[PDB]
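S.K.: This is the structure I have questions about; it appears just below.
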Amino acid sequence: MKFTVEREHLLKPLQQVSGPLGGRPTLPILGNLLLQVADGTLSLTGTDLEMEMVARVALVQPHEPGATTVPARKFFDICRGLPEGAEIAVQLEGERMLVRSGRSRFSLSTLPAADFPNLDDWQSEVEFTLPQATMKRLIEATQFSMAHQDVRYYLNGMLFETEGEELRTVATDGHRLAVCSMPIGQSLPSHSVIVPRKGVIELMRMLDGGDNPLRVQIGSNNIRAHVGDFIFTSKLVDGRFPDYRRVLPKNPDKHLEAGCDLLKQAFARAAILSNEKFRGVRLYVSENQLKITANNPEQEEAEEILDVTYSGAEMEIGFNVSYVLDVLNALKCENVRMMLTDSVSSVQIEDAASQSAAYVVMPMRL
Amino acid sequence: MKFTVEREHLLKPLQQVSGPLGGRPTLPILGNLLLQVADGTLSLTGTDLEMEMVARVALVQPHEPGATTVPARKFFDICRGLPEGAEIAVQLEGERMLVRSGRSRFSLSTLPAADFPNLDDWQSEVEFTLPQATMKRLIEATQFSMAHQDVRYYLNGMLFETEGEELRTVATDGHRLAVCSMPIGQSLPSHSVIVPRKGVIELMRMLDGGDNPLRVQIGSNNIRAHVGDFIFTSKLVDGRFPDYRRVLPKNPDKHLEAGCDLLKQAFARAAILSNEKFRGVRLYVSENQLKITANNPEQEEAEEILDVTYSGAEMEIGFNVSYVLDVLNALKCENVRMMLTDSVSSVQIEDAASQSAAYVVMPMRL
Amino acid sequence: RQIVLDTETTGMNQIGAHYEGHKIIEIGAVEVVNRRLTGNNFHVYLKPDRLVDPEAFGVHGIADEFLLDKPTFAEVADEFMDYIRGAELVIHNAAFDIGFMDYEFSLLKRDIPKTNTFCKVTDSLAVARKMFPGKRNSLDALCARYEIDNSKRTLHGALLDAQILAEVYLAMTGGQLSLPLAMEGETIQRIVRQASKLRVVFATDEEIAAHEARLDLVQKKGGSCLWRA
Amino acid sequence: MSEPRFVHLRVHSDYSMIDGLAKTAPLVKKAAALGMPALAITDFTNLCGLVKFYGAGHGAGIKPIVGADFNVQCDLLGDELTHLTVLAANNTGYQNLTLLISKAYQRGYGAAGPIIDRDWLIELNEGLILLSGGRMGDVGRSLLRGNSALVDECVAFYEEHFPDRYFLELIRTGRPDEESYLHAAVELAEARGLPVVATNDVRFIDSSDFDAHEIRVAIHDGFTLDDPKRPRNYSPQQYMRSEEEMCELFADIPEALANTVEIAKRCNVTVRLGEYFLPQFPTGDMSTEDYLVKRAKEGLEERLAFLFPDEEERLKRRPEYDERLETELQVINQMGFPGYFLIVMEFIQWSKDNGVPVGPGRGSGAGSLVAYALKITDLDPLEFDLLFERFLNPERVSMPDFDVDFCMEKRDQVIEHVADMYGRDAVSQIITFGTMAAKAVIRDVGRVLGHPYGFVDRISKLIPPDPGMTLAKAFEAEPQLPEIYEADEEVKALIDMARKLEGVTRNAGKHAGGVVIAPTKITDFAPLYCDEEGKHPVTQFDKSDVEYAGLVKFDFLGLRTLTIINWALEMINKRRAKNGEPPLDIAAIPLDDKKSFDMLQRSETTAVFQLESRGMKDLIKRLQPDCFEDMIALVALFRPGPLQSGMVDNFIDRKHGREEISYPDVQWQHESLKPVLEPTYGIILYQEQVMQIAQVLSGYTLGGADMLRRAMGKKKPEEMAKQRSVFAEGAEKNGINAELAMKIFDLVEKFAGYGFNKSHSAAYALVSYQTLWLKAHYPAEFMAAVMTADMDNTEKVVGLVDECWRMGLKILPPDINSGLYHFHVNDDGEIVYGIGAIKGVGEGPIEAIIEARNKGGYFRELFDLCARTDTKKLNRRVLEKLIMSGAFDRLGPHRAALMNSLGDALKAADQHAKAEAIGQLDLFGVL
Amino acid sequence: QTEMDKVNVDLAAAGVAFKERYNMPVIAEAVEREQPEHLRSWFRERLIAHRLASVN
DNA sequence: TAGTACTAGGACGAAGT
DNA sequence: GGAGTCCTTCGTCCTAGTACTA
């Protein structure tokens, strides 16, 4: 085998495949790249045993097909270091890959392609497309609610639920919940499935700044996403998860709105004097007004008072402000609305412009 | 106790006086910020047990003295968090500090001023002016050479020597070093101050890049520095910085030129395939050329072929890529000229436009 | 030119003379010139004159019969001595080798002297101990410290360690040299020899009496007092 | 007088434990061999070998001169670490010295050692003489810096508060800055008019001990010979240079030498040793004497009612007890020990009222009926004629050894009660310096010198386990030592040096081995050392030394066995309410139980104390002891003497009518010795029998009896010969034949060398009987207790189960739900493991487990367990053992499936516990 | 140089020799697998010339 | 706005054949 | 003056607590 590639085509893929690689992944082969020339293209790959990234790229200059396994992290970092428009000279001969670029010269650790865990081929079940920019909304509107480590494995990842023509997603840890949905414009079967944390990181990663169509195909127990020439593969898990319609509070009777930015800045401020581990505060609400106060073990005490649209009596309740500030960052609006039940049940929230991401977060017992 | 100040007037002082903060300060009130109204000005104080940062801000409304010390990062963020032109009104009622902003209210944990040590006022020896800009390059150009943790504690810091009509600074690891010399326009008596790394960190941060001129006073074992509105004060480490002229190389007879960006690029690239800790790269110089390689533990090999102007004798020499990249990252200039003596001496390294500075690593023989 | 070895043999005596009843079998002959790896080995082997020690076997697993017909120490004593003559001998486990080297030179019975008379004897562990006092200064220890592969190389010792130990040696001497500061290294043996008015503060008549009474107690309770002798 | 004008004034023994060398006596023998009349020992921040110092000074006609070095903090240098060397002139200084030391230790410290505040020189002021601190003082550091204002501030203080009681320390030993310091100090000496005095800062006998001392320090420090970072603060010239050597060394500085004469005059400290300093408060409202007599009669009343519940027999047997009572009373009162007993007896009563079963030793205290009457001892000495005049002899007005120890189980409780009683500072515990084994000293030398782990350990693991093993002994016991000596040059250098190191004190006593009391602050008489927090104070004198200083001792014996008993008793008396079996008091057991003797005859006596030896179990089997006296004998039997004189087989034969009973010998016998020798079937066994028969046969005093027995321990020719004459005419006085008497006296002499202390044997044999009763009477129930005792030892654990198995005693594998701290038996459920029976695990985790099990019921699964208890207490390592063991088996069914959900369970605990702690609810529900 | 790989197989096949003094551990079945094809021929004869001679 | 590097502390084994 | 008594060392691997940079 031999190949030649154009830095700028291949640099972005390199960054795509390069990001997920853990400081130390489990099995050394996972530290190297899949380099296969099949037909007229190279496919580059890194895996964590649960996810996989592929980029397919046109080779304009002479080549012959083949297979190898070469060091990923350092390779990408080298390619960051390359000059604009770089012409690269690389070649398989037996158990060495020779890497030259321009007049620079390199000699590599090289393993066979077959020593790398070649991930699984499977049959498509459902296929569909969407804009990249809508997906980023869906993701970024929901991503932070996943736990870092929940052993209820069905928490660590993002739920995709397909029924009728709508695809609906959600993330949560028991303490926050966020949902985001847009319709796909095609009548689908039913497939619902949740993606692993690290899988979803990479999916985010591949949402480059383009309006180019993003396509994903789901199998029975695995999923693939094509966005043009940027390619994604991950297996899925059985993933029994709860029905989110049992998690939704049905109709919390009292309603509340308030201005997002004012809200957010005030939260920002008041939040700092809640204990950082508990994020503890009490919210007292009255007609046309909200009063915010806290204190922590350090015996710092807080108060913020502001303009809120609210009709009804007082209420007493407290939250993790990180959780809400994260929604407020995502929340791209002037007005948001809370629709409340009580201190021992959910609080539902909805963006006065979103109508797609509603939020229910648990408070404290004071 | 009274005063009134605007958000915009508090913001930058607060960030700057918030510099010394961190490291789980052992004497708890060191983790707090001192509010003092004294004479015609509001003074804030933060210490890290070795240094102090003072801010002077205009008190235009009526005020009265009285002072206390409130928890620092949290407190800085509150003030930073308020909107443009905000009503900030604080008042000491003995033991408690009550802080308000308009209709919002803030009541803090409060430790009295007298738990915070106030460090001794000291006597000046030498006093001077120059642009901040000059001082920014000066510190930045040597910062990286100071060790983070060395047992030779005196190297965790920077030698300031003023001499003749030149301001002359220098720092080191015990491995590598940069020294720099700038003309100041007036007579300076001979002086030495050795400032701990924390100190120079703080000094770096107080360069906000203004054209506000920089004026500084230095005592025997203390220091004073004025940037625009702000005034810095610290004590230093007592002694044992050796004579830097001792380590200076002895008339390097070999000259070496290569384009700075190019040069920098090749180094960056090459760094990635060396020993993780030791960054081992190999240099063979010859008429019109240099041979660059590194070998790393994973049997990997890089080599860069390059644009080298060279007149002098042929020799072999290798040294730690990280340390030299640090100088190359500081030298955003036209050319580097390197001046060599032999394969077993310290080497001199230069911007080909400024001999104001000198950079140096000794080699390892690998 | 600087030449080293750690040598694998017909096992060891664990007590006293670790060398007694043993002779050398293996030659990987390191040539390292200006701290660069030539790999210029003379590769033929020697006579065991005995069967394998059980300890030695478990460390490396070698067995006698491969190394028996290959010529003895006497046939390449001079060939190999010329290979090592006029050199720096920085070596690990010095007590073992030097013991053997010098000893084998005399055992030829051509009166060929001990190696320390024509070669510079240096222990590598002494220098390792100097650099890393109270750390493990072993081959595998420092191997892992300087990140060299002895995980894909099962042999302990010499047909591998030659190469490796060179890299180790280089690391230790090629660790990084130091910035000539002005420093004064303690262990300078001097005495003042002076005279000038100073005050002597004497004990009182009563203090003397307390002492004389104390010595009474020494003498009378003890049966003698050497002040009162 | 004829020659001496000099002594060395800064000198340290090895007992400092950061510095010094060898022993103090050899140092003193050299000072004497140098023709010195006096000498100052200034051990580092202690005078621990002052006992031995006095002993040596007194003995050799040398005046002991008192001093020490310290860790100084003046606020002018901050916490820059310096010395002060501080010497006492007289009684006043001695007290102040002792207090200063104690105050430094009371304050607490780290690796830098105890530090004193300079301003403690306020209190500790009068009667003291002080130094510059030498080269590295507060004065020395300030002089080396050359800041004259800083210097003036420091000196001024000492010139003010210590006028004519401040001399300057000088050292020229070829070390850095000795010239510079000395030169600047002689300028200060002119300038301030303060007196100068010369020392050699001595730490050793011979200049070749340098290496050893260097290593001594490095042993503490933990660094290697060739390490540049390692402190090398000392030179080899610091030895006892002679009179004339020192005269010419300082023939440039005359006043320095003359100030040794001056200082020697000033230093005369009186501490009385070898006779008692009164440690007793009056305990009740009475005279000291009378309170004793009273509580003796009242203690007697308990024992009487217990021993003789038939009132007819009480009266018949009574006279002997009243007579013994009064006999002992008279001697205790006349010798002046009743204060001691009052404390102890109140203490013993108090420990019974609290849950403190009685510590195992009594020494030979069973010789005292008084001790017994006051409940100081456990079983009846007049039933078996047990003898006081071993325990205190009137014609030996010396050591009254009361020979008491106490139980570890309740240690802090006791220490605490006696601090509540006397005052925490009136009282202290004692150094138990961990004994420097041949192992240790070799080990440590070797690593410091940079021999490999393997090299040096190959040498030390050959050395037998003996505590008194020396290099002299090592060479003769093991032929491999001469071998490696001749076969390694660096081992020769090692052993020449290691001969000087052999048996030096290793470092601070980790924790005590006893306690003492004074009438006032203990520090008025003895100094302290204290633990890493400056707490749990220990006396600077060890066992031998502290009591030779005249102060009161009580030794350690932590017999896990009393804890067994305690625990077994509690658990047996729980079986009270379970089946109406009354509260059982170990003192109140019947002494004739045949179940007990049946099981004994079956040789099932493992973990019965001192019947742990294999040979001893063989001996039980052969001996077939069928009365209590045979059982007392067993410890005296299983020894080198009795086995190598055929004594075992003699007694065995003589016991069962295989050989005739004689009083004592086949040829040389007398029936008037039958009362003495009845229980041993004519076999001459005890120290008690010795003295009985001297008194009974030949009209001796009981104190004359003790004198003979002591003389036969020493085996002196003179001692025998005199008493051998009075022994002959004493027999003749009572009509008993001369030749018979003297030929039995030869047999006495033979067996006197082996002659065992009955009272000491019996006190410990008591305990074996107790372990036996509990075993046999309810041995299965005790078995729990047996296993409790040996938790940490795997070997014994396994042995013990095999012992249960043989007994028929169905041992069950564990259950976490039913398990207690340690072993339990349900009524039906014969046996259950203790929870402590889990292999590695520490105490905090196990309390956690059970605490959770208390609040909840039995934990339903894995899950329910983890939830109830916080993660602090649940480590994965803990839980890994739990899976491995199968502690869960009953609840968590699978072997493998449970290991898998272990991570899950941990995580659930973090997730569910931690959220509840934070205070935030989740929304899952429905499992 | 290439007989220097081949004659190191004479060295590895000597492992099986010390079976004939099993006073401390020597594993006969391990060498079947560790030794690849280019040396099986030399290795198999090496076993037998070794095993009888490590006895004497 | 998220992820890893360093230190702490106990547990287990030791320079080379 | 005779006799009986105490604990252990250091470095590296694995996981959790609190900091820093892209």
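Quick check of the header: electron microscopy, 6.7 Å.
Positions of Cβ are set from backbone N, Cα and C atoms, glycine also.
I grabbed these lines from Swiss-Prot:
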{"type": "BINDING", "residues": "A:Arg24, A:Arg73, A:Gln149, A:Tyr153, A:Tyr154", "note": "DNA binding site"}
{"type": "MUTAGEN", "residues": "A:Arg24 to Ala", "note": "Mild defect in DNA replication, impaired loading of clamp on DNA, polymerase speed is wild-type. More severe replication defect and very poor clamp loading; when associated with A-149"}
{"type": "MUTAGEN", "residues": "A:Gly66 to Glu", "note": "In dnaN159; a temperature- and UV-sensitive mutation, displays altered DNA polymerase usage, chronically induced SOS response; when associated with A-174"}
{"type": "MUTAGEN", "residues": "A:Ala133 to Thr", "note": "Reduction of synthesis of beta*, probably due to mutation of its promoter"}
{"type": "MUTAGEN", "residues": "A:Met135 to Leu", "note": "3-fold reduction of synthesis of beta*, probably due to loss of its start codon"}
{"type": "MUTAGEN", "residues": "A:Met146 to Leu", "note": "No effect on synthesis of beta*"}
{"type": "MUTAGEN", "residues": "A:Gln149 to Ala", "note": "Mild defect in DNA replication, impaired loading of clamp on DNA, polymerase speed is wild-type. More severe replication defect and very poor clamp loading; when associated with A-24"}
{"type": "MUTAGEN", "residues": "A:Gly174 to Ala", "note": "In dnaN159; a temperature- and UV-sensitive mutation, displays altered DNA polymerase usage, chronically induced SOS response; when associated with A-66"}
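Could you place these features in context, so I can see how deep they sit and what lies close by?
M.R.: In the three-state DSSP assignment, the secondary structure recorded for A:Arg73 (DNA binding site) is helix. Around A:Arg73 (DNA binding site), taking its Cβ as the centre, 17 other Cβ atoms fall within 10 Å, counting all chains.
Taking Cβ-Cβ distances under 8 Å and a sequence separation of 6 or more, A:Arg24 (mutagenesis position) has no neighbours in its chain.
For A:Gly66 (mutagenesis position), the Cβ neighbour count at a 10 Å cut-off comes to 18, with all displayed protein chains included. In the three-state DSSP classification, A:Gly66 (mutagenesis position) falls within a strand.
Of all Cβ atoms in the shown protein chains, 14 besides its own fall within 10 Å of the Cβ of A:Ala133 (mutagenesis position).
Of all Cβ atoms in the shown protein chains, 21 besides its own fall within 10 Å of the Cβ of A:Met135 (mutagenesis position).
According to its DSSP assignment, A:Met146 (mutagenesis position) is coil. The Cβ neighbour count for A:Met146 (mutagenesis position), using a 10 Å radius and every protein chain shown, is 23.
Cβ neighbour count for A:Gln149 (mutagenesis position) (all protein chains, 10 Å cutoff from its Cβ): 11.
A sphere of 10 angstroms centred on the C-beta of A:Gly174 (mutagenesis position) encloses 20 other C-beta atoms.
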S.K.: Please name which of the mutagenesis positions listed here, A:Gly66, A:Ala133, A:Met135, A:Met146, A:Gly174, is nearest in space to A:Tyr153 (DNA binding site), Cα against Cα.
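M.R.: For A:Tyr153 (DNA binding site), the spatially nearest of the mutagenesis positions is A:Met146.
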S.K.: Whole number in angstrom, please: the longest C-alpha to C-alpha distance across A:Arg24, A:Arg73, A:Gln149, A:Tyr153, A:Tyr154 for DNA.
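M.R.: Per the listed residues, the maximum Cα distance equals 30 Å.
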S.K.: For A:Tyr154 (DNA binding site), what is the tally of other C-beta atoms lying within 10 angstroms of its C-beta?
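M.R.: A 10 Å sphere around the Cβ of A:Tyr154 (DNA binding site) contains 15 other Cβ atoms.
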S.K.: Validating a neighbour-count step here. Other CB atoms within 10 A of the CB of A:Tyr153 (DNA binding site): how many?
M.R.: 17
S.K.: Between the Cα atoms of A:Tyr154 (DNA binding site) and A:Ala133 (mutagenesis position), find the distance and write it as a whole number of Å.
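M.R.: Pair distance, Cα basis, whole Å: 26 Å.
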S.K.: Write down the Cα-Cα distance for A:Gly174 (mutagenesis position) and A:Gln149 (mutagenesis position), rounded and given in Å.
M.R.: 13
S.K.: How long is the line from the C-alpha of A:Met135 (mutagenesis position) to the C-alpha of A:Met146 (mutagenesis position), rounded to the nearest angstrom?
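M.R.: So the alpha carbons of A:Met135 (mutagenesis position) and A:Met146 (mutagenesis position) sit roughly 17 Å from each other.
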S.K.: Could you tell me which three-state DSSP class A:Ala133 (mutagenesis position) falls into?
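M.R.: The three-state answer is helix.
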S.K.: Hey, how far is A:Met146 (mutagenesis position) from A:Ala133 (mutagenesis position), Cα to Cα, in Å?
M.R.: 21
S.K.: Rounded to a whole angstrom, what is the C-alpha distance between A:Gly66 (mutagenesis position) and A:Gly174 (mutagenesis position)?
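M.R.: Distance between the two Cα atoms comes out at 49 Å.
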S.K.: Cα of A:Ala133 (mutagenesis position) to Cα of A:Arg73 (DNA binding site): how many Å, rounded?
M.R.: 28
S.K.: For the C-alpha pair, I'd like the distance in angstrom between A:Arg73 (DNA binding site) and A:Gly174 (mutagenesis position), rounded off.
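M.R.: A Cα-Cα distance of 36 Å.
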S.K.: Checking A:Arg24, A:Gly66, A:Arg73, A:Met135, A:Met146, A:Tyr153 - which of these recorded positions have a CB within less than 8 A of a chain D CB?
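M.R.: Near chain D, no listed recorded positions qualify.
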